[PDB]
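Here is the structure we will look at, set down as structure tokens.
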Amino acid sequence: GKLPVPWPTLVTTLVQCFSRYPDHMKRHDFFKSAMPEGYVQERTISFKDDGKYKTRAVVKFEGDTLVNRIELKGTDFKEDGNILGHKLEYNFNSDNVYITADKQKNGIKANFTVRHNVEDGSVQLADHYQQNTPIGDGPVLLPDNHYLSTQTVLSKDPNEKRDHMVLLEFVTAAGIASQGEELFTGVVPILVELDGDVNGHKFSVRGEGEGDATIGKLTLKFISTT
């Protein structure tokens, strides 16, 4: 059925291993280096003057497919706020995702603030705190400070009667090698599964598509499977 939250608020939660790291930066690609065993990605997303998502994801290869399986828990939302009230525009502005190394966890942390456009012309901030920790015991690449530059387009499939989101995304690393890296030289099929609960409103999302890390490109279609 219809999602209890706006599709744009789920974009960041629904595979940064598909970021394009330019050659001079390839030694800073933590995401690919953790593959195939993958990493756990955790976030707290604080919607200012509203509630928060807390997410925990396992991102890894199953066979030939890059899988992202997420549990999302949302609390302290306003039933009439921009999120539960569906007052957000259907688009997604560019972000710079600022990444830092977390040596103690042998992983990374990331911070950025998403600006969601509200339909009355105001803005809804979604402040992201992120931490990624490798699942495997093998050597990973711990990066110098840098960031990921994103561009995203949201659309619809005219032949789809289910609540859904067609997403196109490009991400390049900027602001400044592993076996895992070689798993991404071609086009890679992706599966995304999210189980969500926001203020007790339960929902599920499944996404299918593919990633081309050579150009930093994501093409996915997401469907509410509630």
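Don't overthink the numbers, they just go from 1 along the chain as shown.
Cβ from N, Cα, C; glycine included.
In Swiss-Prot, a published mutagenesis experiment is listed as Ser94 to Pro (Swiss-Prot position 147), annotated Increases fluorescence at warmer temperatures such as 37 degrees Celsius. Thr150 to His, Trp or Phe (Swiss-Prot position 203) appears in Swiss-Prot as a mutagenesis experiment; the accompanying note says: Results in significantly red-shifted excitation and emission maxima. Here Swiss-Prot describes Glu169 to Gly (Swiss-Prot position 222) as a published mutagenesis experiment; the accompanying note says: Suppresses the 399 nm excitation peak, leaving only the longer wavelength peak at 475 nm.
Distance between Cα atoms for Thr150 (mutagenesis position) and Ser94 (mutagenesis position): 5 Å, as a whole number. Ranking the mutagenesis positions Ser94, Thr150 by other CB atoms within 10 A of the CB puts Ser94 at the bottom. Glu169 (mutagenesis position) sits 10 Å from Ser94 (mutagenesis position), taking the Cα positions as reference. Neighbour density for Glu169 (mutagenesis position): within 10 A of its CB lie 22 other CB atoms from the protein chains shown. With 14 residues unmodelled in between, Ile176 and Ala177 have Cα atoms 16 angstrom apart.
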